[PDB]
Protein chains: 2
Amino acid sequence: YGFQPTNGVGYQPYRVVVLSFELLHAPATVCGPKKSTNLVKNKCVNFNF
Amino acid sequence: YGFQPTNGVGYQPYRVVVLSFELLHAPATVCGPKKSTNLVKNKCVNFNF
């Protein structure tokens, strides 16, 4: 490459990073920042296990 | 000013310094690092006093 500070746009260097995921192929080990709670039972509720 | 990294030439910042001298007005005190040497006598030489 010929990167120079005088080069116009379309020739200045660019840093690129790509992130690749999977969707439910195994017990997931990379979760979000959500915090767990207690565990209720014998009631009609919604869960996020 | 609107200095942005994507700006083309003719808009990027430039740093400028100008130097001004005087000529033959007083005993000079600022000049290059010439190596002062020994002095000889009774010989046809060129001097830089």
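The residues of chain A that appear here are 495-543 by Swiss-Prot count, in order.
How was it done? The header gives electron microscopy, 3.2 Å.
Cβ atoms here come from the backbone N, Cα and C positions, even for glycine.
Under its natural variant annotations, Swiss-Prot gives A:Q498 to R the following note: In strain: Omicron/BA.1, Omicron/BA.2, Omicron/BA.2.12.1, Omicron/BA.2.75, Omicron/BA.4, Omicron/BA.5, Omicron/BQ.1.1, Omicron/XBB.1.5, Omicron/EG.5.1. Among the natural variants in Swiss-Prot is A:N501 to T, noted as: In strain: 19B/501T. What Swiss-Prot says about the natural variant A:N501 to Y is this: In strain: Alpha/B.1.1.7, Beta/B.1.351, Gamma/P.1, Theta/P.3, Mu/B.1.621, 19B/501Y, Omicron/BA.1, Omicron/BA.2, Omicron/BA.2.12.1, Omicron/BA.2.75, Omicron/BA.4, Omicron/BA.5, Omicron/BQ.1.1, Omicron/XBB.1.5, Omicron/EG.5.1; May enhance affinity to human ACE2 receptor. For the naturally occurring variant A:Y505 to H, Swiss-Prot gives the following note: In strain: Omicron/BA.1, Omicron/BA.2, Omicron/BA.2.12.1, Omicron/BA.2.75, Omicron/BA.4, Omicron/BA.5, Omicron/BQ.1.1, Omicron/XBB.1.5, Omicron/EG.5.1.
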* Give me the non-local Cβ neighbours of A:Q498 (variant position): same chain, 6+ apart in sequence, Cβ-Cβ under 8 Å, ordered along the sequence. => A:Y505
* To do: Please report the number of other Cβ atoms within 10 Å of the Cβ of A:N501 (variant position).
  => 13
